[PDB]
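Everything below concerns the one structure shown next.
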Amino acid sequence: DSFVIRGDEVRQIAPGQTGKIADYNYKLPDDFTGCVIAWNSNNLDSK
Amino acid sequence: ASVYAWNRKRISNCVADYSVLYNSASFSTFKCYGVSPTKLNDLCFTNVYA
């Protein structure tokens, strides 16, 4: 799965976490088995 | 307030919206202890102290 979010919202990307990203946009399984990989992209994605 | 003499407000006799607080992008941390921030909307309390 691949997407962009504002950096402080990476906090929501876990099994059992919640909020406007993790509920209203993209929800993990609460038994998710996998790796979450994230990085700051300000140099490329900001204008 | 200064932390030597912090503010304290009793919240009582009212309807809460922990949903709009937990969904506010303002907060750098929202860590909860003995409660999960979701369940606050379905659970309820005799008083709350901020």
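So for chain B, numbering is Swiss-Prot's, and the shown residues are 348-397, in order.
How was it done? The header gives electron microscopy, 3.3 Å.
Note that Cβ sites are derived from N, Cα and C of the backbone, with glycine treated the same way.
Lifted from Swiss-Prot, the feature list:
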VARIANT   B:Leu368 to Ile  In strain: Omicron/XBB.1.5, Omicron/EG.5.1
VARIANT   B:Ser371 to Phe  In strain: Omicron/BA.2, Omicron/BA.2.12.1, Omicron/BA.2.75, Omicron/BA.4, Omicron/BA.5, Omicron/BQ.1.1, Omicron/XBB.1.5, Omicron/EG.5.1
VARIANT   B:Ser371 to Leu  In strain: Omicron/BA.1
VARIANT   B:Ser373 to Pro  In strain: Omicron/BA.1, Omicron/BA.2, Omicron/BA.2.12.1, Omicron/BA.2.75, Omicron/BA.4, Omicron/BA.5, Omicron/BQ.1.1, Omicron/XBB.1.5, Omicron/EG.5.1
VARIANT   B:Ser375 to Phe  In strain: Omicron/BA.1, Omicron/BA.2, Omicron/BA.2.12.1, Omicron/BA.2.75, Omicron/BA.4, Omicron/BA.5, Omicron/BQ.1.1, Omicron/XBB.1.5, Omicron/EG.5.1
VARIANT   B:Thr376 to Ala  In strain: Omicron/BA.2, Omicron/BA.2.12.1, Omicron/BA.4, Omicron/BA.5, Omicron/BQ.1.1, Omicron/XBB.1.5, Omicron/EG.5.1
Lowest local Cβ density (other Cβ within 10 Å) among variant positions: B:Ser371, B:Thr376: B:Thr376
Residues from B:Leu368, B:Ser371, B:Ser373 facing chain A - variant positions, CB under 8 A: none
Distance from B:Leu368 (variant position) back to B:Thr376 (variant position), taken between C-alpha atoms, in Å: 12
Secondary structure of B:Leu368 (variant position) (DSSP, helix/strand/coil): helix
Neighbour count (Cβ, 10 Å) for B:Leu368 (variant position): 13
Rounded distance in angstrom between the Cα atoms of B:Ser375 (variant position) and B:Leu368 (variant position): 12
Other C-beta atoms that fall within 10 angstroms of the C-beta of B:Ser373 (variant position): 7
